[PDB]
Structures are given as C-alpha cells and as structure tokens.
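> First the structure, which I've put down as structure tokens, then a few questions once you've had a look.
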Number of protein chains: 2
Amino acid sequence: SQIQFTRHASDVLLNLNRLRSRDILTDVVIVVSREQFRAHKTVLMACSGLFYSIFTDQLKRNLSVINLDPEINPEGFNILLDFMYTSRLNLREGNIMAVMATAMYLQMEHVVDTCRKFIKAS
Amino acid sequence: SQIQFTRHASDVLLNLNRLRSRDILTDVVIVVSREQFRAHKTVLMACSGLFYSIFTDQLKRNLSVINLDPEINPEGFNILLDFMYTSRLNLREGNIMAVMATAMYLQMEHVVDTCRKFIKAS
Ligand SMILES: O=C(Cn1ccc2c(=O)[nH]c(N3CCC(Cc4ccccc4)CC3)nc21)Nc1ccncc1Cl
Ligand SMILES: O=C(Cn1ccc2c(=O)[nH]c(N3CCC(Cc4ccccc4)CC3)nc21)Nc1ccncc1Cl
C-alpha cells in the first residue's frame, strides 16, 4: 500500500556522513589513544551494541567524550566507524584480526560474523 | 576492495526510527498547527532541503523548536516525516495533492517527482 524508495536509506547515510565530514551536529568525540573521532551518537547507537548500551543509559547519554580502552586498535576503530557511515567494510588480510577484535569490543555482531566468513575464505 | 553490506543503510534507518519512537536523542520539535512532532535534526537535514538549509545555518542550527507555516497540512507532513524514517511513501489518491504540495514546501525533490509520476499513473 506504500511506495518503497529503494535507495533512500543509502542516500540518507551518505548525507549523515557529509554532516560528519563537516562536523555539523556531531555530539561526541571518541578518544582512541592518541586519536580523536567526532560522530553522531545516534549513528553510533544505530550500529554498535557498546554505544547503544552506553547512550540509552540516562546516566551516560549526555556524555560528550567517550574514552575507549587504550588497548583498542585505532585503525580498526576507524575502519569500523567508516563502515558505520558508508556500509562498506575494508577487510584486508593485513588487518582482519585487528578489525575482528575491535568489532567484538564494539558489539557489532554481523561485522564480526563477516570476519569469521572472511577467515574461512582464507 | 571493500565488502558492501547491502542492508546496513536500511538497518541503520530502522534504528534511528526506533530512537525517534522512544524519544532518544531527539533534538527538535516541529510545530505543525495543533500537532507536534519530535525528530533528529540530522535525519531531517538528510531528507529535506528546507531543514538542511535551516540547520546548516549557524544562526538557526541550535533551534529546538521549528514552527511550520500554519498552511502546511499536518497529515502530509506526518506521511513525509515517516517516509524520512522508513523510506516508504503512503501515496493514496485521497491525499496525493496534500502530500505533493507538502513535499514541495519541504524541498524533497525526488518525492515531488514521484508524486508527478503518481498523477500520470492516474
Ligand atoms: O541495534 C543497534 C545497533 N547495533 C547494530 C548491531 C548491533 C549488535 O549486534 N548488538 C547490539 N546490542 C545492543 C542491543 C542489543 C539487543 C537489544 C535491543 C533493544 C533493547 C535491548 C537490547 C544487544 C547488543 N546493537 C547493535 N541499536 C539499537 C537497538 C535497539 N533499538 C534501537 C537501536 Cl538504535
Ligand atoms: O540532500 C540533503 C537533504 N535532501 C534530500 C533531498 C533534498 C533536495 O531535493 N534538495 C535539497 N536542498 C538542500 C541543498 C541542496 C543542494 C546543496 C548541497 C550542498 C550544499 C548546498 C546546496 C539544494 C536544496 N536537500 C535534500 N541534505 C544534504 C545536502 C548536502 N550535504 C549534506 C546534507 Cl545532509
């Protein structure tokens, strides 16, 4: 009973990543050792179980700075952060493990599973 | 060189609409005559030329209340607001005009064009 716009969701995600590229309405900085990454809490909740659980919590929802455990690999987080904003996963042999272990910490179950299927295909 | 996750963008949009259904991280109320609608500015910028232009403007970006012209049809705005959050357009013969004229006011060019193709198919 309703017309489906099959590329609207990808169009929207492209525009959210535009806004993040320009720092418009970003509302948190993620400290990953020496790196910082600004983002929209909503987009992070929408992609990670770690961030969903942190920010649904009234006690932590209005945080503007999140410090990840300094054991997180910054490249792995950047590749996953970009995945969140583009729906594209840069998996190389060269960083599969770092990405997997970072996607587990971030409670990104489907991405972790894709990494398991990635291993097999090696 | 990158694995494409073909439903990630739709999954994300579903979660943003969950958050809107629960009022998590909503940051504006849209007054349309007697109706109010809470939403995420980012999602509205990502879908409407009116809201993009209002909120990219540093002078208006931190508005928490937008009052639309009381000539806007509230049903038409609700159908378009829901489209923004689901990628589904409820076009009926019964409200095509109201939706079209509301999508023009909101600078939603593709939706307006779909309404023109909708007319033809009548
Ligand atoms: O789904 C995401 C974000 N995302 C994406 C993948 C993924 C993942 O693999 N795991 C989780 N978890 C957090 C909540 C989970 C189940 C749950 C659902 C509802 C209430 C309690 C628990 C378990 C772990 N989140 C994930 N966000 C989201 C979820 C629900 N409603 C709105 C949004 Cl925005
Ligand atoms: O595209 C949307 C939101 N959206 C969705 C459809 C649609 C539409 O049909 N028209 C406009 N207009 C606003 C800006 C337009 C061109 C422009 C682009 C860049 C700079 C100046 C002008 C003309 C009218 N927006 C639209 N948002 C968005 C756009 C760009 N970057 C980030 C985001 Cl979030």
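In order, the residues displayed for chain B correspond to 7-128 in Swiss-Prot numbering, which applies throughout.
When the header is checked for method, it gives X-ray crystallography, 2.2 Å.
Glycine too: its Cβ is placed from the backbone N, Cα and C atoms.
While the structure shown retains the original residue, Swiss-Prot records the mutagenesis experiment B:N21 to K with this note: Abolishes interaction with NCOR2 and HDAC2, no effect on interaction with CTBP1 and transcriptional autoinhibition; when associated with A-116 and 376-Q--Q-379. According to Swiss-Prot, the mutagenesis experiment B:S59 to A carries the annotation: Abolished ubiquitination by the SCF(FBXL17) complex. Experimental mutagenesis at this site is recorded by Swiss-Prot as B:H116 to A, annotated: Abolishes interaction with NCOR2 and HDAC2, no effect on interaction with CTBP1 and transcriptional autoinhibition; when associated with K-21 and 376-Q--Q-379.
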> Go through the mutagenesis positions B:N21, B:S59, B:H116 and pull out the ones with a Cβ less than 6 angstroms from some atom of ligand 1.
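With ligand 1 as the reference and 6 Å as the Cβ limit, the list reads B:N21.
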> Please state whether DSSP places B:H116 (mutagenesis position) in a helix, a strand or coil.
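It is helical.
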> Using DSSP reduced to three states, classify B:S59 (mutagenesis position) as helix, strand or coil.
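DSSP assigns B:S59 (mutagenesis position) to helix.
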> Under a criterion of Cβ-Cβ distance under 8 Å and sequence separation of at least 6, what residues of the same chain contact B:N21 (mutagenesis position)?
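Listed in sequence order: nothing, so none.
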> Reported as an integer number of Å, what is the Cα distance between B:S59 (mutagenesis position) and B:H116 (mutagenesis position)?
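Rounded to a whole number, the Cα-Cα distance is 17 Å.
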> Give the number of CB atoms, excluding that of B:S59 (mutagenesis position) itself, located within 10 Å of its CB.
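Step by step: centre on the Cβ of B:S59 (mutagenesis position), count other Cβ atoms within 10 Å, giving 12.
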> Any idea what DSSP makes of B:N21 (mutagenesis position), helix, strand or coil?
helix
